[PDB]
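Participant: Okay, handing you the structure first.
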Amino acid sequence: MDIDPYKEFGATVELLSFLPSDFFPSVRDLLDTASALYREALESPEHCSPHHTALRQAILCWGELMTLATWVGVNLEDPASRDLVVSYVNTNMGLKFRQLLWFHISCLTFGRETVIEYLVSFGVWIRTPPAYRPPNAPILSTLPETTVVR
Amino acid sequence: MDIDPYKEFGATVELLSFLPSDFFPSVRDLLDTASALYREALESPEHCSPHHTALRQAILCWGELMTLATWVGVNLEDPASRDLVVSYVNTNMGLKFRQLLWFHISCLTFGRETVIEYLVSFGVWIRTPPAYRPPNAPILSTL
Amino acid sequence: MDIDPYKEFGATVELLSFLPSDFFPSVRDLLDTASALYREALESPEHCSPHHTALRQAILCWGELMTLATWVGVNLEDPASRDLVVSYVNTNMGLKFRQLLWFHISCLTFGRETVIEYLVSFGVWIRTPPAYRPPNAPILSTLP
Amino acid sequence: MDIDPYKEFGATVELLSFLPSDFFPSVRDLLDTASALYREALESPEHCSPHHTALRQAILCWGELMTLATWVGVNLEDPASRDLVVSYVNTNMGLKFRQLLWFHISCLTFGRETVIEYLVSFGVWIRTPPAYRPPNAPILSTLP
Amino acid sequence: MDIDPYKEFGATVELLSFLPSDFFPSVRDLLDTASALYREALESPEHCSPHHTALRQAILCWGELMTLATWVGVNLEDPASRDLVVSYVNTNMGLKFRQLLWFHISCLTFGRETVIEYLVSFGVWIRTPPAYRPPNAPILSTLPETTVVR
Amino acid sequence: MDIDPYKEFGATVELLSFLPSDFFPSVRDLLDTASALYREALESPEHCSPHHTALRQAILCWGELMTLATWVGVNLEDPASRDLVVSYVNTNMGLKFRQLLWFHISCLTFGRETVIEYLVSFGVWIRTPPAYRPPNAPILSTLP
């Protein structure tokens, strides 16, 4: 139905189409981050935020895909097909869900404004050739660059 | 986590276990309804409601599953393994998405109160022995 | 009795397992830190803080546990099965007591909010790819 | 450190030596009492009291000790040594834990004043030779 | 469904797990006590008290168990099974129902506060070894210890 | 007496055990620093501060120790034993004196607050495993 899951929030896929695959933590890492930060909010009987509602659906569908992968690994005697399907799932679908979970966890930790400005700047950066761009990518952090907590 | 997708919407999987799995309309029937009734709101750049949010996400993930099925049919050399994967996908995961779509569309269309009352009444009905079970199963209506 | 030793302090084992088990200093180092900084307050006849009470009980637990381990190693004569059992004490209980001690000492030294922010930030940091995170690992310091 | 787990309040491990070791209820009985009376508070996210904090920490320590001993007696294969180590555990740690649970559950149910007066009076009683020792020993009660 | 029939009232099974089986009168005695004290309240068309509602249900279920025992005694030719089932019923289920009826009759005669304090004290007593506890158990009574009514 | 040469201020020999012994500058470097910064005050007839007093006394003690060891190594005729005794001297007394000079010169140049915060932070640092230990260790400075 030609839906963009970020348009509802202020972004698009074209804005995140720049962020490489080497930028997004693993799905297990992102799910651990969520469990640690907003678990009592994702498991709560309140909508909390549109970002919280979106996070719950993404986690559910990833769980369904993981169940699919285990079921395949168990019920497919053909190891070639088994491997190909499981690896396709992990790589591609995990990339989609990594984009998604990162976007939501970030728009929750930081704000939509900050995340969108970071995306604009990261686009400026990753579009620029290496011979003309700074080597140190732009960075989004809760900590100062000195990373000393007091 | 043990997330429940209906707890924020005032329900639980125990409250939808009342309805059987052969009751939910097919995923294609649910998507036709969703289009016809809320296309310009799901394609909208607004949080018109958590139901709309969840419906967008469900539709995107079902689309991912359909892309998976096509990619399987295209790339899987073993026809029997390819057939087993597609049928499992459809049956099981389409069942989950049937309940997910049914719930959200029905809420948007009728009301959370109405949907919960309908679940309770359908439980009454399906638990009622047949000798005293009316043939006119409960049904959601505006008129 | 479904007890969490942190939820009265605003944390959770899911939040402390969010860091690597290789991050938490050794039990000896933490006991030395305590003996150095809060000995007069742990031996004091005053409650002081819910953290002092918890820290006082964690030190006694470790003492009883080490007593058990050394006594059973003395009695048992298996030099190989020692390295497994009286070092399984170390891995499991030692990791849980390393997290408990770090949490309490660090809270008493810096602040509860500071410690929790540190936990989340360090977890996100060690989970993030290097090229898109600050190079230096997050650390706690009293020095401005 | 030389931490006395009672001097934080108004007692000492030598003021509880007035009570023999045959006086202290079993850990099962005491944990049942706790589950009965202060479960909603021990499972609470609030510093309801230092007794609650110490009780949480003690219950967790006992959980860790039981885990260790069971896992060990399982892996190790001699039941004679099994009985030996379990007797050692029971005696040494179980007594030090019955004391602690009794003290905390009492100073919670009853007051510190009442508990200390009870300890003094029971010292008087159990010191007095049996010939001149009444049969109606003292006991903690919320009744006449 | 993990229900505790006394939690609704302020107690638990762990608090009554101390009271021995030699402490509770027979079920016939407790039912006679109820019939004599609150019959016109248990047979009335008003809830009266949560304790009254609980008493009515307990009496009903005990009646069903008694009916079961008679039916068994009448319709089981096997005297071994007959005896074993009937004795199991009496002992175990009667112990449960004795705990229950005692608790309710007491929280009605006396109050919840008094009953719970008595239970705490009786626990203190029955946990203490005999060599260190008074021999005369703590006692709950409508009468003074002198038992002289004036 | 059980005199701790630091508790007169706000420290203890166990709070300086946070710093390894390989961290402390050589006595030559430290005496040069003193000559550079506080010579006019150490040669002064005024109680400019307890740090100054302790520093005078420590420098004199070192003078006496050096006199003894040199005079001895001279009179005694074995260089192997010479090296042995000088190694013992260096280790045992030189470390206990590097600690003292460092502490006093720092609490003079910088403040007691800063020195103690530095000790705590360096304890944190040198405890943190190297994998998660930043390279930019803490250091005392009058600059950013």
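Per deposition record, electron microscopy, 2.8 Å.
Heads up, the Cβ atoms here are built off N, Cα and C, so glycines get one too.
Looking at Swiss-Prot, you'll find the natural variant E:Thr33 to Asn noted as follows: In strain: Latvia. Here Swiss-Prot describes E:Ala80 to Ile as a natural variant; the accompanying note says: In strain: Latvia. According to Swiss-Prot, the natural variant E:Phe97 to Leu carries this note: Frequent mutation in chronic HBV carriers.
Provide an account of the burial state, proximal residues and distances for the features listed.
Facilitator: Neighbour count (other Cβ atoms within 10 Å of the Cβ, all protein chains): 15 for E:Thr33 (variant position). In the three-state DSSP assignment, the secondary structure recorded for E:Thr33 (variant position) is helix.
The Cβ of E:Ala80 (variant position) has 8 other Cβ atoms within 10 Å, all protein chains considered.
Every protein chain shown contributes to the tally, and the Cβ of E:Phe97 (variant position) ends up with 19 other Cβ atoms within 10 Å.
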Participant: Do me a favour and check the Cα-Cα span between E:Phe97 (variant position) and E:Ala80 (variant position); whole Å is fine.
Facilitator: 25
Participant: Round to a whole number and give the Cα-to-Cα distance in Å for the pair E:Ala80 (variant position) and E:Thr33 (variant position).
Facilitator: 33
